[PDB]
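In what follows, a structure is listed as structure tokens, so that the remarks can point back to it.
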Amino acid sequence: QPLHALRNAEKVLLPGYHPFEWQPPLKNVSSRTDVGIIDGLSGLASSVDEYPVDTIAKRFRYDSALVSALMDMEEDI
DNA sequence: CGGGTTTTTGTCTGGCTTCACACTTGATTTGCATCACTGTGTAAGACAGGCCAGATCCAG
């Protein structure tokens, strides 16, 4: 298959594609279930007045990552 | 320099396939250009200069 077909099929495996909900709502955690690669700094202030920032980071959301991991192991279970 | 004897083929002949060929338009799928960067360049040798040490020389 050409590259666009592969890229399109990739979206099924990445986190933020399957619906779910926690029965007790998670405190201080959003309920939206389509986030992908959240920024690592998490909205950290990067102006000139605050503490200087000299790092970069990328990461998924924890619950979405667990959901994707569990869905990747459906046939096994 | 050209006579015999099979190969190598396009047809004649007209009549049966299986694919070929006008139009759309709205998607859907491929194909290709573009952009900010990457690695491989990766240990020793030649030469001048300050510094004492000790040899080189001076004079009572």
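Per Swiss-Prot, chain A residues shown: 498-574, in order.
Determination method: electron microscopy, 3.2 Å.
Including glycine, each Cβ sits where the backbone N, Cα and C put it.
As written in Swiss-Prot, here are the features:
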- A:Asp546 to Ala: Loss of DNA-binding (MUTAGEN)
- A:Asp560 to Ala: Loss of DNA-binding (MUTAGEN)
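It is A:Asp560 that, of the mutagenesis positions A:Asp546, A:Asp560, has its Cβ surrounded by the most other Cβ atoms within 10 Å. In the three-state DSSP classification, A:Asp560 (mutagenesis position) falls within a helix. The distance from the Cα of A:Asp560 (mutagenesis position) to the Cα of A:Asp546 (mutagenesis position) comes to 34 Å.
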